[PDB]
Amino acid sequence: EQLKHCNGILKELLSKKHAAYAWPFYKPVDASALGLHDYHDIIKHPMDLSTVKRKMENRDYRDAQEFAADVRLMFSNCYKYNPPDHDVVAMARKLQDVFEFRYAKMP
Amino acid sequence: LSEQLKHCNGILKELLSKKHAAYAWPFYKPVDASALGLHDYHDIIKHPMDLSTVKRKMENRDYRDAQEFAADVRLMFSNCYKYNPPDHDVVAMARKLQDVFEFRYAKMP
Amino acid sequence: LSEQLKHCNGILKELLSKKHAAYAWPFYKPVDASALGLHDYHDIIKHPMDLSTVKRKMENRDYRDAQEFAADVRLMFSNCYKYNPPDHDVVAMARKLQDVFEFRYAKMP
Amino acid sequence: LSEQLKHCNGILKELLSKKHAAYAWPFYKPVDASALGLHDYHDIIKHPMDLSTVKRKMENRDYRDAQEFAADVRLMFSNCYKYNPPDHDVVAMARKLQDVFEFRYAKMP
Amino acid sequence: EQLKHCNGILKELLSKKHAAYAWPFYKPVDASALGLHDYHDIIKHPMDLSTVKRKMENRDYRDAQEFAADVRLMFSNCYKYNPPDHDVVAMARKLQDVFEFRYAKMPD
Amino acid sequence: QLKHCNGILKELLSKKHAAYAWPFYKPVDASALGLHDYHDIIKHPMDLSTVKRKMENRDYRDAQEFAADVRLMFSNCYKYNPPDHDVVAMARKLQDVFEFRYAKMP
Ligand SMILES: CCS(=O)(=O)Nc1ccc(Oc2c(C)cc(F)cc2C)c(-c2cn(C)c(=O)c3cc(-c4cc(C)c(OCCO)c(C)c4)oc23)c1
Ligand SMILES: CCS(=O)(=O)Nc1ccc(Oc2c(C)cc(F)cc2C)c(-c2cn(C)c(=O)c3cc(-c4cc(C)c(OCCO)c(C)c4)oc23)c1
Ligand SMILES: CCS(=O)(=O)Nc1ccc(Oc2c(C)cc(F)cc2C)c(-c2cn(C)c(=O)c3cc(-c4cc(C)c(OCCO)c(C)c4)oc23)c1
Ligand SMILES: CCS(=O)(=O)Nc1ccc(Oc2c(C)cc(F)cc2C)c(-c2cn(C)c(=O)c3cc(-c4cc(C)c(OCCO)c(C)c4)oc23)c1
Ligand SMILES: CCS(=O)(=O)Nc1ccc(Oc2c(C)cc(F)cc2C)c(-c2cn(C)c(=O)c3cc(-c4cc(C)c(OCCO)c(C)c4)oc23)c1
Ligand SMILES: CCS(=O)(=O)Nc1ccc(Oc2c(C)cc(F)cc2C)c(-c2cn(C)c(=O)c3cc(-c4cc(C)c(OCCO)c(C)c4)oc23)c1
């Protein structure tokens, strides 16, 4: 019902129409490759879109509250780790604007 | 003690080494659950671990002492025993590498 | 024909799918000779191949036709049969994945 | 000389090193045209290149000499300068990393 | 709880981030290996970060006022002993700027 | 013979040369100093305490092997570091001491 609407939002963000600011969230942050030593000291529960897609197909979200929480966690990790100036916070805010809007229009 | 952790580093070095490649490789990187088709991996294993992550944590100074380092390596083996049935090959490789580990950890001065 | 490279994509997508993961995983990436201790690997295997390489070449559109695609995927399997003894798990996995390959290739328009 | 391939290996190891990670990351893997929505990338760029590929070729021993390595590492940067307009972040990161490359290549016995 | 932030502060003094200027303060001053035959007459109470670490883990510190006072003892000990010119005074200066700030940034 | 050598060691380790010998007393602690690349660049680590451990062992059969290891410790420090860092200056001040007393050996 609403779970089915949550897919279409998850699809809409994984979609290519926001790929220009959605890309830093398609896969988990690679702290090793990015040479980020403290990423996991600071981020207790990483999240990213692929990991949301995983949990969707396993049916690990019962409600939309659990789905929105992981998507919001993905964004909060980014706002937590990074300083406000960084270009990844600006794309998180653009992608989050897309999400919150699409989530608000849920029946 | 820094002597402990220096020796723990030595153990980690020995687990990653050439000589145990045959049975250590399954633990060089996190379990790629999506690549392996393992839908229920991260519902069963709350706290993944591997030797890449133990090197990272050690390099990062996340290990207060030798016990913290052992808890992780041991956690890596227990997840492997948790997720898998006893007769899968990966359980037999854990046990050989765990046997390398417990010995070296036991012999630590 | 772009039609037959279209079908080579399906073949690959199929080879890479969760369906076959249990025997497909060792061809997902190049053989890491370094990590696995294989000092003679690159002496014996002059032209390594694996499925990520194949995919990269596909997205690159480096395959002039389906025969080129097929020659790489078979090079992958022959590399494996050339290097390993015939009892090794990887050989039995290769034959498992190659039966899938030789079937979907064979049943292409 | 495989002595000059040794140094190119040092160069690569250096380009991949954590020091340059803030500007090297876009070249760590091939450009994902699908994921990024670049429906004209493969029309414009005929021979894509990135550092993973270079490493795989180095391990495969596909490079006859240092010149050949350099042509690939340079194809990576040109490809980037060709596709993108000059204002884009990624052109600025290319030039930054290419400065490390051009320096280290030049300091070669 | 304020001792929980203190421990976070100590975690940062010890991290790779400050390792070009914090290393003099990881172990106690080894006066005899250094040939500092006066150190222990001038510095009646040595301090260093591994002693702060080890005191945290016995719960030696009753409040933040006490954890602060040892990190500061460690810095004063450096300033008390050395000439203003020496490389190690600068390094304590630098690391103290990291301590004084993160201690100030403590919620209360 | 190595009594001349082991007397050279006691002198390098002693208090007279501590203000420039201090970085060579124990092995280089690359983790505590934050040097990821140190052990890939310095294959064979060396330091004076380890030189003392090799001696007590009676592993140094002949004086060249003692000299190659004191020299290696120094050659590691020149190999790893740029010339203008302080620790290359201190290595040079200690190797001056080492060399002008190893040269005066029967
Ligand atoms: C698709 C997952 S990935 O494979 O790990 N790829 C990836 C690539 C770039 C990322 O961050 C950016 C982004 C998004 C834009 C940019 F211009 C530069 C960087 C480094 C990021 C990235 C994502 N998120 C969510 C983050 O929170 C952060 C933080 C950082 C980051 C990276 C570096 C190197 C940093 O250090 C720069 C100076 O040392 C800092 C402060 C933050 O990078 C990301 C990720
Ligand atoms: C180096 C990390 S990696 O990039 O993800 N590579 C990797 C590769 C193979 C792994 O497991 C093996 C191993 C080790 C041997 C083998 F013959 C087959 C498999 C699947 C494993 C693997 C490691 N560990 C620690 C595990 O606990 C498990 C469990 C499983 C696993 C995989 C599959 C496909 C399974 O399904 C079999 C039929 O469905 C089961 C039951 C378990 O795989 C691993 C990992
Ligand atoms: C995703 C590629 S990877 O990152 O390099 N990971 C990987 C992991 C395991 C591999 O091989 C297996 C496989 C498939 C199953 C198994 F139970 C044990 C091993 C070692 C192999 C592997 C793949 N292929 C295609 C091979 O031909 C061979 C050969 C060998 C291999 C490995 C070791 C350690 C070997 O030595 C055994 C005892 O010294 C031998 C003889 C062969 O491993 C692979 C690769
Ligand atoms: C690790 C390879 S990856 O998995 O494909 N990830 C990746 C991530 C970011 C990339 O480029 C950046 C970078 C580096 C920073 C940034 F703030 C935004 C982008 C898009 C790029 C990237 C690399 N190179 C070499 C390129 O030439 C280009 C070009 C583009 C690109 C992307 C988008 C969305 C673009 O916008 C299309 C219209 O909206 C344009 C014009 C170019 O992205 C890359 C790649
Ligand atoms: C990691 C602790 S340790 O095992 O005991 N090793 C150690 C190593 C170097 C130390 O100080 C430095 C520093 C930091 C930089 C430098 F270029 C030289 C020295 C000697 C110091 C050191 C730390 N602190 C906090 C100090 O206050 C002082 C003072 C001195 C010191 C040492 C010597 C040899 C001194 O020279 C005596 C004249 O021959 C003087 C005047 C002061 O060294 C330290 C300690
Ligand atoms: C007694 C063994 S110990 O316990 O590991 N202690 C120790 C302490 C200081 C050392 O080097 C100095 C010295 C001597 C003075 C100084 F002000 C700063 C450092 C880092 C060194 C040291 C010794 N030798 C032999 C070296 O070659 C090097 C190189 C380095 C070193 C350290 C840092 C932080 C460096 O900076 C990294 C970039 O910021 C660089 C480039 C080199 O430190 C030592 C060692």
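Using Swiss-Prot numbers, chain E covers 348-455, in order.
According to its header, the structure was obtained by X-ray crystallography, 2.6 Å.
Including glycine, each Cβ sits where the backbone N, Cα and C put it.
Features of the protein shown, as given by Swiss-Prot:
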type	residues	note
MUTAGEN	E:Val376 to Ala	Abolished binding to histone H4 acetylated at 'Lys-12' (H4K12ac)
MUTAGEN	E:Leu381 to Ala	Reduced binding to histone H4 acetylated at 'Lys-12' (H4K12ac)
MUTAGEN	E:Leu383 to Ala	Reduced binding to histone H4 acetylated at 'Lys-12' (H4K12ac)
MUTAGEN	E:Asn429 to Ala	Abolished binding to histone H4 acetylated at 'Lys-12' (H4K12ac)
Pairwise CA distance, E:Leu381 (mutagenesis position) versus E:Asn429 (mutagenesis position), rounded so that it is a whole Å: 13
Residue, out of the mutagenesis positions E:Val376, E:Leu381, E:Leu383, whose Cβ gathers the largest set of other Cβ atoms within 10 Å: E:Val376
C-beta crowding around E:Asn429 (mutagenesis position), within 10 angstroms: 15
Rounded Cα-Cα span from E:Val376 (mutagenesis position) to E:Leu383 (mutagenesis position), Å: 9
Euclidean distance between Cα atoms of E:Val376 (mutagenesis position) and E:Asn429 (mutagenesis position), Å: 13
Cross-chain proximity of mutagenesis positions to F (CB under 8 Å), evaluated over E:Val376, E:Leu381, E:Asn429: E:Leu381
